[PDB]
Structures are given as structure tokens and as C-alpha cells.
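I have placed the structure first, in the form of C-alpha cells, so that the comments after it can refer back to it.
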Amino acid sequence: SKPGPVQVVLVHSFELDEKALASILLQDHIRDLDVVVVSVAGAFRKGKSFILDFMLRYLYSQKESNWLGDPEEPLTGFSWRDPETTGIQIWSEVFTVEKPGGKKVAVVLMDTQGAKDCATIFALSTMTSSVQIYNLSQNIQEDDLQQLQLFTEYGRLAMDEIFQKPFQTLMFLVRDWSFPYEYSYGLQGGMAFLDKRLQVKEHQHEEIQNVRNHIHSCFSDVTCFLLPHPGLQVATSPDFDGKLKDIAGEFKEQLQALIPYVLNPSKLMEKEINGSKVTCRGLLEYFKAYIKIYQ
Amino acid sequence: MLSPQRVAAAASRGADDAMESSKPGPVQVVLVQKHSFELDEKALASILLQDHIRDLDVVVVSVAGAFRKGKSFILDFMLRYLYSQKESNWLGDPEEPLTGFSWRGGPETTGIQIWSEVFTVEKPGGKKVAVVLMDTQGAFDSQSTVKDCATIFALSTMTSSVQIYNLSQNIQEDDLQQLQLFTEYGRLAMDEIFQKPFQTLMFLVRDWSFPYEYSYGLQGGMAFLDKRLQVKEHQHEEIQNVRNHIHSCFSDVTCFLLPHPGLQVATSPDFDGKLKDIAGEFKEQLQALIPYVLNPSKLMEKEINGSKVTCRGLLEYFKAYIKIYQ
Ligand SMILES: Nc1nc2c(ncn2[C@@H]2O[C@H](COP(=O)(O)OP(=O)(O)O)[C@@H](O)[C@H]2O)c(=O)[nH]1
Ligand SMILES: Nc1nc2c(ncn2[C@@H]2O[C@H](COP(=O)(O)OP(=O)(O)O)[C@@H](O)[C@H]2O)c(=O)[nH]1
Ligand SMILES: [Mg+2]
Ligand SMILES: [Mg+2]
């Protein structure tokens, strides 16, 4: 029937729903296209599906030729959201997007959720993503970094040899950033904040004293975006169904920076593994091969 | 020789700057830096030994927690209530800036601050007591800056009628582990013969975002507290017995779930917008919270070793307790 999220890895053990994954990734019109994988990952109830909903609105507006909407319009769209399932979900619709110059690529949206058996699934989405958007609340804590270090090392260990770096882009997405008078919302404030915050954390906690070097050894690019609070109506509703105008002004403004920064055709980076670009079919094969290693 | 009238005038401007420079504000009474703990006895005695309050039994309301969690904001509303009670809607009028004596106007300092003005309130039945407001602040982020935050947190717990443990959004394992530590460090100095070491503990949870799970306020906080504790015990063995530990140190444990105050408060370093610019539900819940702590029938005299303590006795405990941690 309608598009929606598909449970592809489910969590004490884990399983790949290969038939569910393959029915998405093996469709005739995207099967041999190079795939761009955008992955949002983090703990339960941190607003991952809300941000994925705006990614979809951008993708569907681009597909159907202001993507955010009129203020008076309810958010009225296919939405990503017990939701307390540990595992990986992928959007059932793969988007075909033409890059400048004419190359058409497939765009997959991925959601990784968990609270450690979750090391496997965070590793898997890291290994299979063009951009891993690590979704944190308010600040970057020692435990956020300890976990990040663990699942990136765990993913790197399932990849036998690495002539380059194992992963591509890491983005720290900091939600409900409350100190724009110290670091401005968005990318440049986020960059200045990340490096200072990592330096402070490394010096406070010997368990992550090399996390900066480790992260940089793992990822070819590391960025950070400071996102404003979305307003009390979004924050206190189990399932926000209000209108665009009921979302805080600055959140919407920063959405207009963040979302195209990730999804504009000229920002889409094809997934690479072993120094070669990966098709949708190849993605399916890698999910199968990695799942086998972790089992 | 200056004129008589000019002499009294110059003395008059002298007493004008005297009152202005000593206007009611926060007083740093216990300070840390570098480690080691210093107690400004002269400053503390000037507060607690004022003639009219020296021998009254004392009610000590303490707000405690990590930096930048809105402790001084909540203290400012407590002051508004107490100044209202003193000589007279205590919250203010909607179109007016939040005005009054403020706390953050008078800091990354680790230690304890006490409001310089002691309030005398008449309880139901006519007993007048002294009310002291205390602000306790420090980081427990790292391995360093954790021994010293335990000490000052123990100190304000030992000396308070109610310890308002001010936490953001939820009760986390690290909040419970530090609580366990500083109530342990404070327990030792108590003799524990006639009474539990401490009186009331209140988990004040700020920016509660789940009223459809547990309602804002006291009844929601109590339904939330016990079930939250059982979870954290099961997950981190270091606090596996924290609920029994809490109930052995305190004679009362409560929890209050407080709304978010609005984006204007949240993103301004020192909010000076209008009362109307504070979230409506926040103000509603404040009208429950602040009287629940400060209404005359709720003021609990400080008790140590089975006996009610006076302001002057409170000074002597601070001087004695501080030497123990040395
Ligand atoms: N404070 C805050 N709440 C949000 C944000 N985004 C979504 N929410 C709310 O937080 C709750 C959890 O959101 P959800 O998207 O389901 O989180 P997920 O479990 O990570 O997918 C819902 O009530 C959302 O309305 C945000 O940026 N900040
Ligand atoms: N999100 C949120 N912010 C608050 C709250 N109360 C105060 N603030 C803001 O948080 C920041 C720190 O508040 P402050 O009272 O100085 O924190 P303190 O260091 O614990 O005294 C200020 O910008 C306040 O305006 C609250 O309940 N929730
Ligand atoms: Mg989700
Ligand atoms: Mg303070």
C-alpha cells in the first residue's frame, strides 16, 4: 500500500529480515544504481523519527518537483512513527535523485535505535552508511563518546582490511542546543563546539582519552550541527500532529540549513566500501555478509 | 570646620551607600578552588546572628545540583514568594519584567551560597521561625571535581530541612551515584542515635517532557520516583540498593515534576523578559511547588541529633562540620 518504515534488523540476539531488505533494495529501477545511505542513529526517544520526517518531506518535494511547507499546513505526510524496538529500519521507498552532471543515484533512509547487544546494530549502520548522523540530546557526554568509540571499533573489526578509512562521514547532531550565545546553531558553531568538547572530555576521562584520534582514524569526515529546541508542543506530544506554525521558529530556520546540507543533490555521496562505490544490490550483499560475521 | 548640616549630609550619603552596598543578595559562605574547603565564618555569622533571628529555630531550604540547571531561577521565585509573604499575586503581573532581588545577578564557583536576608514566618498557631535559603553548586563530571562536590553537597544536606536535588529531565545513574556518595560522606559526621541523619529529600525534575506518562507536580512525581529508582538499581550495580539507602538517611523523600519554562528562559543567560514570556504550564506548576515548600504550615524546623536547631546553633554546626572535612 503506502510507504513506511521497514524493520530490517531486529533485536538476546539479532536477525536480518533478508526478504524485507531485499524487496526494497532489489527493485528493478534502483537495483544497479549507486546507493547513498543516510543513517540517523541513537538512543530511544531523542527525536530521530521527527528529523527523518523532515528528510522525507525534502525528498518527496524534490521527487514531486518551499519544501518545508506553509505555516498553516499540518505536517500531513508519510511519517516514520511499541516504538521501543531495538534494531534498524529503512524507508520502503528508495528515491532516485539526479546529481549535477546527470548521474542518477538511489537514496536510502536508515533509522538505528537502541539503548551491549546494540553494539552490533550501531556498527552495522555505521558500516553501511554514507553519513552516520549520531543523534544526541543537549550535549555530548562521556557515555556518548564511550559508546561511539565502541561501536565504530566493532564495525572496523568486521572489515578485514582497509586500504583507506573504514567509514565515510560522521555527523554529531546535537538536539535542543540551548547556548547559541556560546556556539551558534548550525554547522560552524557545531564544529567549534565539537572540537572543544572532545578536548575537554578526553582530558576528564581516560577511557576516551584518544577518542578524537580514534574517530578521525575511522571517518573521512566528522562534522557537528547544533539544532534548536522544537518548542514545547513538539516536546510534550507523544505523536506531534500539529501544524508547521506550532513548531518553534528557529528550529524551522535551522531545518532549512540542515536538511539540504544533507540531501541536496550536490551533497549526496555514494556509499563506498573497499574503495569502490556500492549499488543497492551490493548494499544488500554487504548487510548479509556483515550480519554473518557478527553471528 | 565643615558645617553641621553638611556633616550630617555627608553622614547621610555614607549611610546611603552602606545600605545600597549591603542590599539583600547571595553570600558565598562555603567556597572551593585550587583543593580544600573554606568557610567564611564572619560572613555566615553576620547572617545567622542578627539579634531578631539568632535564637529562633531555623528552617533551611536548600537547592542543590550541577551548574547551569536553573537552580538560581527557581530560588528567585522562592524569594518572590517570601518577599510577598513578608509585607502583603506573588508571581507578578504578566506584562512586567521579572523584577526583585535576584540570585544569579549576585558564577562557576563550587560551594554554598546563602541569601543574606533571613525571613521570619509565623506558623499556624503562632510559633515564629527563621527561614534560610541556600544554593549549593558544583560539578561531578570527572574523577577530579567529584570529591569536593561530594563534600559541599554533604554539607548542605547535613544543614538543611529540605534538600531539593535539582536534576534535568530525568533521574540518571550518575545523579543517583553522586547522591549515594554525598549522603554517605555526610552520614559519617552525624551520630545517628536519635534520628535519621537527614530530613527531607526532594527530587526536583526540571523540563519534565512526559506528562502523558506522569503528570506534572507532586502526585505525578511520586508515581514516577519509586519506579524510576527500581530501574536504575537493576541496571548499574554501583547503586543497586539506592532506594533503601535513601530511605535510611532521609525521613521523607518526595519528587516534583516541573515543566519546561519556555525557549526564552532556556536560551537566555540571565532572563529578563516579561512574566508572560514564561511558559504558562511552568507558572501554573510553580504556584503548586513554591507554596508546597514555603507555605507557613509546611516549614519544617531544622533538626539535628533529635533536637530543633536555632540560627546561632546552625552557625556552630557549619563551623564544626567544616573542620571535619578539613
Ligand atoms: N525536546 C525535543 N523533543 C523532540 C524533538 N524531536 C522530537 N521530539 C519529541 O520527542 C519525543 C520522541 O520523539 P521521536 O521522534 O519518536 O524520537 P525517536 O524515538 O528517537 O524516534 C516525541 O514526543 C517528539 O515529539 C526535539 O528536537 N526536541
Ligand atoms: N531549560 C530550562 N532552562 C532554565 C530553567 N530554569 C532556568 N533556565 C535557564 O538555564 C540557564 C541557567 O540557569 P541558572 O539559574 O543560572 O542555573 P544555575 O547555575 O543552576 O543557577 C539560564 O539561561 C536560565 O534562564 C528550566 O527550568 N529549564
Ligand atoms: Mg526512531
Ligand atoms: Mg546556582
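Following Swiss-Prot, chain B shows residues 1-34, 37-90, 94-111, 114-333, kept in their order.
Each residue, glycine too, has its Cβ placed from N, Cα and C.
Mutagenesis annotation in Swiss-Prot: B:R70 to E, described as Loss of GTPase-dependent fusogenic activity; the structure shown retains the original residue. Here Swiss-Prot flags B:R70, B:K71, B:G72, B:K73, B:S74, B:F75, B:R109, B:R213, B:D214, B:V272, B:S275 as GDP binding site. Quoted from Swiss-Prot, the note on the mutagenesis of B:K73 to A is: Changed endoplasmic reticulum tubular network membrane organization. Here Swiss-Prot notes a mutagenesis experiment, B:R109 to A, with the remark: Decreased GTPase activity. The Mg(2+) binding site annotation in Swiss-Prot covers B:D142 and rests on experimental evidence. Swiss-Prot documents B:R213 to Q as a published mutagenesis change and attaches the note Changed endoplasmic reticulum tubular network membrane organization.
Cβ contacts within 10 Å of B:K73 (mutagenesis position), excluding its own Cβ and spanning all protein chains shown: 24. Between the listed binding-site residues, namely B:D142, B:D214, the fewest other CB atoms within 10 angstroms of a CB are found at B:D214. Rounded to a whole value, the Cα-Cα separation of B:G72 (GDP binding site) and B:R213 (mutagenesis position) is 8 Å.
In the vicinity of ligand 2, defined as a Cβ distance under 6 Å, the following of the recorded positions B:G72, B:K73, B:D142 are placed: B:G72, B:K73.
Of all residue pairs in B:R70, B:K71, B:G72, B:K73, B:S74, B:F75, B:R109, B:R213, B:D214, B:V272, B:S275, the annotated binders of GDP, the farthest apart have Cα atoms separated by 20 Å. By the rule that a residue counts when its Cβ sits under 6 Å from some atom of ligand 4, the recorded positions B:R70, B:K73, B:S74, B:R109, B:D142, B:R213 yield B:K73, B:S74, B:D142. On a Cα basis, B:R109 (mutagenesis position) lies 6 Å away from B:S74 (GDP binding site).
Sequence-distant contacts of B:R70 (mutagenesis position), defined by Cβ-Cβ distance under 8 angstroms and a gap of at least six in the same chain, do not exist. Fewest other C-beta atoms within 10 Å: among the binding-site residues B:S74, B:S275, that description fits B:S275.
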